[PDB]
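**Student:** One structure follows; several queries about it will come next.
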Amino acid sequence: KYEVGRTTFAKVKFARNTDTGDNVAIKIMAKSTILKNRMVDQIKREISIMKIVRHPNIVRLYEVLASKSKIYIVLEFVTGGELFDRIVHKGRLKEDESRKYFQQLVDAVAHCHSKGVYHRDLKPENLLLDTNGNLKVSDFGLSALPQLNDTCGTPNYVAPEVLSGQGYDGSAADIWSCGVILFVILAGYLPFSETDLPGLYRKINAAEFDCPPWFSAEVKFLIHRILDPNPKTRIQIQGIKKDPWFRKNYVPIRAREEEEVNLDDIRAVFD
Amino acid sequence: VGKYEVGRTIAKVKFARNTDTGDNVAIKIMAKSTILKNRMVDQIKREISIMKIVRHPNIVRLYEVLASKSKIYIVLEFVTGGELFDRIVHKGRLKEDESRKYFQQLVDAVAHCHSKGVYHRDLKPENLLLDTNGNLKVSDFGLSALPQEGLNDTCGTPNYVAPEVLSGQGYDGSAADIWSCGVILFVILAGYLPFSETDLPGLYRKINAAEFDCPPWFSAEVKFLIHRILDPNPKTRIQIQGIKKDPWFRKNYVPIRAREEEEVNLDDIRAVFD
């Protein structure tokens, strides 16, 4: 139905909903590849949960469309660009602005975490801004989505546990990345410098980083707790939400969403 | 300046001309402060000196070292040929025999370095280089020890990196260097990375598993060598000796020969920087 524009399995073409004349980005994918997948059921569940998710900081997926060969996911279009574009214009950002933004991210992540969903590839590409300027997080519950001369990063955030190549607590992983994002906003670089990869990994494993001088002591403390390499000893979302630095000028959003709509919808999600 | 007329600027590498002989070189220029006050000043010294003394047709040469009260200057052979992988872009895969040539050169070079007691620690395409003649030459050998080598723009692939390295702890350098050669060889032949770059956490999963799917066009013996090289276990990973003995590796191969003096008085090595 959508008046689609343009544009290996994730050609996110632009489009518009003709009937309400609104244009929303569509992530398109081979129907086959997904439906056969170890995570297929989780994909369905995660897709369905989010589909019903409604939060000021989370980019929404309006609808899922089905084809014989392809699946179309309909996702809100955020013009405000990437937040880190804003950083690049300025280098680092201010404590206050940064805290406003970090709070938003944490709240959105908490919301997603509450519904049993984890990101697992939380990075700045995902960080986005709505026209009014609010943070919308993206690719949430989309990570499970199946899978030359130039390859661009960055695996800097990738939590140590992931480095192991085994199993990781999703929440612990997401928070770790959240720690890094916070770090980049304030400091205007990555806590662990990319150029030397083996050394980068050693640094990540040791959690040894160069703090900037301008970071206040608390922020540093919060970051150390966020950037614990050990998932068991690392801070909880709850823990950080109750932080002294985090707490400042804080205010809790509260959403009003449907209790998870009939799974029947979930089973019928793809056909 | 100190025999050299410097240009600008490719850590900061710069183009330079050796005036006295009137020949041309690239120079790495860095602060004295950063190098001397590093956990690894001693290792840096040893390896640097070894390189200065090394001489091999496939290894980018370290002519000499210049020291200032404020900074350290490293002179290196200049190669016009550029990245080998540019060649891959043109024709996708390289052919089996040619790929074998290059692999022979790379293995020879690494082996020579390894014998001399030095390990690369960061073998990636940037380092693989070509000369006017079309021969391969390998850079940043003995410079991984170099401090903090070298924002949004990042051009690093972790695919080559060995798994043990992934941990962030300890490994024998050689096994890691062998792993990269394994990846390097694979990419040449196949015209892609063994493990998909995207979905990085799954990417790391693949690497630690050492799960990769060879193309059909790969011959059985090459597959064997790749499999043996791409052992996620570094105690069960093939040594340079093994790979040199390997069948597919044996084919048409001829040991390179070069002459360098026994490592010049370390006293020189300690006096390298002052």
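Here chain A follows Swiss-Prot, giving residues 10-16, 21-160, 166-289 in order.
Structure determined by X-ray crystallography, 3.3 Å.
Every residue, even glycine, has its Cβ placed from backbone N, Cα and C.
Dumping what Swiss-Prot says about this protein:
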| type | residues | note |
| --- | --- | --- |
| ACT_SITE | A:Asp134 | active site, proton acceptor |
| MUTAGEN | A:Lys40 to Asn | Abolishes autophosphorylation |
| MUTAGEN | A:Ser156 to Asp | Increases kinase activity |
| MUTAGEN | A:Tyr175 to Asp | Increases kinase activity |
| MUTAGEN | A:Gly197 to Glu | Abolishes autophosphorylation |
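For each listed feature, how buried is it and what is near it?
**Tutor:** A:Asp134 (active site, proton acceptor) falls outside any helix or strand according to DSSP and counts as coil.
All protein chains shown were included, and the count of other CB atoms within 10 Å of the CB of A:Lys40 (mutagenesis position) stands at 18.
The Cβ of A:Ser156 (mutagenesis position) has A:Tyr131, A:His132, A:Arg133, A:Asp134 as same-chain neighbours under 8 Å, each 6 or more residues away in sequence.
Just so you know, the Cβ of A:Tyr175 (mutagenesis position) picks up 26 other Cβ atoms within 10 Å once every protein chain is counted.
Secondary structure at A:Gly197 (mutagenesis position), taken from DSSP and collapsed to helix, strand or coil, is helix.
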**Student:** Near A:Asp134 (active site, proton acceptor), how many other Cβ atoms are within 10 Å of its Cβ?
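**Tutor:** There are 25 of them.
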**Student:** Which recorded positions (A:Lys40, A:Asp134, A:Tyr175, A:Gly197) come close to chain B, taking a Cβ gap under 8 Å as close?
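**Tutor:** Near chain B - Cβ to Cβ under 8 Å - we find A:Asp134.
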**Student:** Which residues, sitting 6 or more apart from A:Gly197 (mutagenesis position) on the same chain, put a CB under 8 Å from its CB?
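**Tutor:** Set apart from A:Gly197 (mutagenesis position) by at least 6 residues yet with Cβ under 8 Å, we have A:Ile241, A:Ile244, A:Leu245.
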**Student:** In whole Å, how far does the CA atom of A:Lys40 (mutagenesis position) lie from that of A:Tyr175 (mutagenesis position)?
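**Tutor:** Taking the Cα atoms only, A:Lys40 (mutagenesis position) lies 24 Å from A:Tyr175 (mutagenesis position).
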